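The block underneath contains the structure these notes are about, expressed in structure tokens.
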Amino acid sequence: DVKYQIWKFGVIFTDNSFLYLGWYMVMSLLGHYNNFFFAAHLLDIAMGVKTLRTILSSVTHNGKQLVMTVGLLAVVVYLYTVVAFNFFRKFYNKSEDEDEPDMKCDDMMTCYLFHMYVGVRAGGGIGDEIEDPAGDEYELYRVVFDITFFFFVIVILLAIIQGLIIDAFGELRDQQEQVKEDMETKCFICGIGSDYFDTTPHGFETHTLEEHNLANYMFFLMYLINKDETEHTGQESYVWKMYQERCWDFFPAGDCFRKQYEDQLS
Amino acid sequence: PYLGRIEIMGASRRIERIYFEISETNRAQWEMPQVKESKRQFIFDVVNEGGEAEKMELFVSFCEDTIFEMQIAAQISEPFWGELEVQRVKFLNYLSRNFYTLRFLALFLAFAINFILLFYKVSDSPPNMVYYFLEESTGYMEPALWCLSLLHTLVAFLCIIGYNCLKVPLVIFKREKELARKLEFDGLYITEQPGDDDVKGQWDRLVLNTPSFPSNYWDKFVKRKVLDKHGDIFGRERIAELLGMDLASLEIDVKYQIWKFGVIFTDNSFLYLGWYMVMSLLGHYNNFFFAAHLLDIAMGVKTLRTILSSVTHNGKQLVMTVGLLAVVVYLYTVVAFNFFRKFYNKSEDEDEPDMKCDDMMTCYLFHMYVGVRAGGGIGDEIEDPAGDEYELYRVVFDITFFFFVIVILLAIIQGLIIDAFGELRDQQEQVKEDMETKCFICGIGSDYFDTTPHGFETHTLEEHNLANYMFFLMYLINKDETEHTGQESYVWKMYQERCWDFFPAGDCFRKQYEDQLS
Ligand SMILES: Nc1ncnc2c1ncn2[C@@H]1O[C@H](COP(=O)(O)OP(=O)(O)O)[C@@H](O)[C@H]1O
Ligand SMILES: Nc1ncnc2c1ncn2[C@@H]1O[C@H](COP(=O)(O)OP(=O)(O)O)[C@@H](O)[C@H]1O
Ligand SMILES: [Zn+2]
Ligand SMILES: [Zn+2]
């Protein structure tokens, strides 16, 4: 069946894990061409180690926010670059030798490159790099320039990144806590809270382990699938029909054996 | 689908079901994404900073604003003086329809222009005055920039016009509605009088006498109603002259335009668009003014605006923390100016000393400029104190500066931003939790309705749909009063009296007829 084989191969080749393993095989081939391609397999620790993957989830949880924050930093550095290129061209000379000047803000492209490369990697901003403004008619304007750069880009715009990562840690933690709290508070199948079943000691534990075990529901589906239809009992056939019709009305929703026969049992 | 149902508390003092027809146009307008976003914003605002006392008043006002917006959208939707008028109205409708696409186009043009401006240079010689010329090998970039600047100014003007034709009517409608309510139910200009410090009320004083005071507001009888309410106490001729009404004609507009223009020019979004147009004009004078349009990304991109909300949430705390840093650096400056003047010499050459703490002004400037931008504080900059009688005092000086200013006073800023992230997150979570736990209209929790499977979902989708309440208000407003049924007239009267006692509060059809249904 060549048509079915082609379809299956397309589906397989559109699969992310298979593509990752193929990339692993490709870099392993290229290692023989140049052994240092084997360093691209160290990145497999992120996919392998669950601790590393969980740590990197803090980075990737707010990934779009991080990208937008980097773009915002790029925009604001462009604004500072424009202001420098129009008013502070003299201070950007990075040559001690007077034989040749090396002014780095006589072009918008090179001044933006200089800003994005040194002003954001400097601890004090661009004023760490450029000429001292003391004894100049633009001294107050240039100290405002430098200190606003330091406040907005160095402090605020990296505090945003750190806060995004910290908030990712906290958000993932509270997501896990909320999942655990919901699971241990209400029954998965029927939704009745543990407060109802706790009237009987260990009532919720008994109900979830025995009465409404999702493992038991999975095993019953296995039983139905692997049992011949001719030998299904009445209730087995009823569930089999409801399953073939994709109607999940045989799952007890908000009701249980205890709640139904409370009058008789008590 | 077209059959909407709501529950009200009727004249029989029990919950009742009202059935009415919903138009497909109105349903589509409700499903529109902008209307959905406005609804979500209203829900968040009310749940975060609202209470039960005024929640229904706020909800009714929101419904009225939504109805007016739907009317505007329906009007602008597209199916010798006459020809030019048809051309003008068609053009204005096109602008109103494509306002948001024009705003996106203006943002794209700003990005294109600012990318072109990255090929700029400065030259002393023409291509001691300096010459600014855009250098590019191909040379098509100069005509591209010229045409892009012209097109950008045109698009900004078109954005202003589209705003004036699309969003201004809602501002005027809200203004007139609020004035009518506070004039008829509070006697704002009949008994209370404005406080003379409310510029809003003082300027609204100009529109009472106008022959066309309500023009977007659909309450045509506002003047007659306020006259009937306040005449028997405050006279009738006085009320008639206040409202510009002729009593004789009751039985058997440059002033309004000025008031509307003042209200429009006091509007923040219109002022921002005017500033955009002004900087677009100044771009032709000096192309680099087009870099002030990059700031429009904050107003445009929702992701960027949400990120910047972390900065602006604790803005006053940030400003106060900067002022505190300034005060403490002043204290350190005073201590330096009195005890450590020698160490602040910033000249290697012995020919001339450059001591930077022989004046309080220059020492404060030096501290605020270098000690807070240095990683180790002021001791990174000033002379080493080793082998001096003030060595211990000066190491205490430097290390206290490093601890308090460098560490503590920037950790405060970072903690303010992080706490802003967390606080906004928990605000969103609390709003979602409240909305999914209790019914918006009646307040009965989901625990009650969950006894029936999918009971809360059924109740919120069908029994107490706030969308259904909004649609019923549309139905009442657009239906003639003579053909109102009994319950429709009851709700219409309670609505005209601004009494929200027909909203079922703590009661529902299920809770009322539980005995009979079970
Ligand atoms: N229908 C359900 N079936 C099984 N466990 C349930 C169900 N509803 C709630 N739970 C709860 O799920 C939790 C999972 O614990 P357990 O069943 O021991 O599995 P595991 O430790 O592998 O997660 C228990 O506290 C249990 O009470
Ligand atoms: N009176 C109400 N009308 C509508 N939704 C309500 C009401 N009270 C609570 N809700 C809840 O509001 C939530 C909003 O979801 P939904 O109605 O699908 O709208 P959307 O997804 O656009 O926010 C639902 O979980 C719903 O149960
Ligand atoms: Zn259960
Ligand atoms: Zn309700």
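Heads up, chain B uses Swiss-Prot numbers, so what you see runs 4176-4254, 4540-4587, 4626-4750, 4772-5037.
Placed from the backbone N, Cα and C atoms, the Cβ positions cover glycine too.
The annotation ATP binding site is assigned in Swiss-Prot to B:4211-4215, B:4954-4959, B:4979-4985 on the grounds of a large-scale study or a structure entry. Around B:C4958 (ATP binding site), taking its Cβ as the centre, 21 other Cβ atoms fall within 10 Å, counting all chains. According to DSSP, B:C4958 (ATP binding site) is assigned to coil rather than to any helix or strand.
All protein chains shown were included, and the count of other CB atoms within 10 Å of the CB of B:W4716 (caffeine binding site) stands at 15. Under the three-state DSSP scheme, B:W4716 (caffeine binding site) falls in the coil class. For B:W4716, the entry in Swiss-Prot reads caffeine binding site, with the evidence type a large-scale study or a structure entry.
Long-range Cβ proximity for B:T4825 (mutagenesis position), meaning a same-chain Cβ under 8 A and a gap of 6 or more residues, is found for none. According to Swiss-Prot, the mutagenesis experiment B:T4825 to I carries the following note: Decreases threshold for channel activation by K(+), caffeine and 4-chloro-m-cresol. Decreases inhibition by Mg(2+).
Quoted from Swiss-Prot for the published mutagenesis B:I4897 to T: Loss of channel activation by halothane and caffeine due to Ca(2+) store depletion, probably due to constant Ca(2+) leakage through the mutant channel. When secondary structure is read from DSSP and collapsed to three states, B:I4897 (mutagenesis position) falls in the coil class.
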Conformational class of B:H4983 (ATP binding site) under the three-state DSSP mapping: coil
Sparsest-packed of the listed binding-site residues (B:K4211, B:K4214, B:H4983) - C-beta count within 10 angstroms: B:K4211
Cα-to-Cα gap, B:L4980 (ATP binding site) vs B:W4716 (caffeine binding site), nearest whole Å: 30
Sparsest-packed of the listed recorded positions (B:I4897, B:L4980) - C-beta count within 10 angstroms: B:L4980
Integer Cα-Cα distance in angstrom, B:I4897 (mutagenesis position) to B:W4716 (caffeine binding site): 67
Where B:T4825 (mutagenesis position) falls in three-state DSSP terms: helix
Same-chain residues at least 6 apart in sequence whose Cβ lies under 8 Å from B:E4955 (ATP binding site): B:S4965
Inter-residue C-alpha distance, B:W4716 (caffeine binding site) and B:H4983 (ATP binding site) (nearest angstrom): 27
Collapsed DSSP category at B:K4214 (ATP binding site): helix
